[PDB]
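Step one of this worksheet: look at the structure below.
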Amino acid sequence: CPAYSXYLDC
Amino acid sequence: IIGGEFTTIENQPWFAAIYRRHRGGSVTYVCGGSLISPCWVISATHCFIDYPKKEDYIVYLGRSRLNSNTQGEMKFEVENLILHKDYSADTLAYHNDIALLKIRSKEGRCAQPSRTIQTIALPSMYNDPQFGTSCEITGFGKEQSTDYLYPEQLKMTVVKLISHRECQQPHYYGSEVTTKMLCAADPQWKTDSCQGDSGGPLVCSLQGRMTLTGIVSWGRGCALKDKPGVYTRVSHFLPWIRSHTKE
Ligand SMILES: N=C(N)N1CCCCC1
């Protein structure tokens, strides 16, 4: 999954 | 802004729209900011940390639209771009995500207040509204997480402050949130800040005075259940702000 600000959950 | 409503700059006249000029001359939107005095705009360090050179930036005040001029607007160069030396980030959470832009027009002037251009008060130290208080957020960020384009017209919405206790729960953000950040979200998760809103104001009315309580910083997704927006908690940075602006 991980994991960025802002975009999608995954 | 996911959800919310369209607006114009008269309803957020401290809002600053910050753009970057590219090597070959195109200009793209970066982030929002807030006018805290005529010569100073406050924003978030993550918005500038890849391109830290002040000559790269243009700041507008009194602008309602992303890619056209609003009558009355003012355009400024950035005389000093001040990033917080304790900035850190891991793919998600930014810490000390706060920046100051000293602005100066090509005529060597700072902002001149008008119907479309005004400053926003800073909070007293360590003085924030109660959790559950409704506050407002403003920006030209995405209207949907999957959108490719930013809206052409400025937007605002209303989110409620969430306690550090609620936000620190592992099904929210765990240890990613610190007491120098504030969480805020909608109760239905249907409205939120999103990509391109960073740097902009979270404004709360603290006994009649509109106050810059927060600066949009980060979040997982946009308007995603159990994942609030996270804001720099301005009332914990007053000494930093006073020193760097007195400058
Ligand atoms: N409020 C959230 N969810 N954000 C704000 C900052 C950029 C992306 C996501």
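Residues 179-425, in that order, are what chain B shows, numbered as in Swiss-Prot.
Recorded method for this deposit: X-ray crystallography, 1.6 Å.
Cβ coordinates are placed from backbone N, Cα and C, and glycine is handled just like the others.
Listed features, source Swiss-Prot:
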- B:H224: active site, charge relay system (ACT_SITE)
- B:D275: active site, charge relay system (ACT_SITE)
- B:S323 to E: Abolishes phosphorylation, proadhesive function and ability to induce chemotactic response; when associated with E-158 (MUTAGEN)
- B:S376: active site, charge relay system (ACT_SITE)
Practice item. Please tell me which one of the recorded positions listed here (B:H224, B:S323, B:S376) sits closest to B:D275 (active site, charge relay system), measuring Cα to Cα? Key: B:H224
**Study point:** Close-lying recorded positions around ligand 1 among B:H224, B:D275, B:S323, B:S376, where CB distance stays under 6 Å
**Key:** B:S376
**Study point:** Those residues of the chain, 6+ apart, with a Cβ under 8 Å from that of B:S323 (mutagenesis position)
**Key:** B:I180, B:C372, B:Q373, B:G399, B:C400, B:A401
Review point. Where does B:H224 (active site, charge relay system) sit by DSSP, helix, strand or coil?
Key: helix
Check your understanding: In Å, rounded, how far does the Cα of B:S376 (active site, charge relay system) sit from the Cα of B:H224 (active site, charge relay system)?
Key -> 9
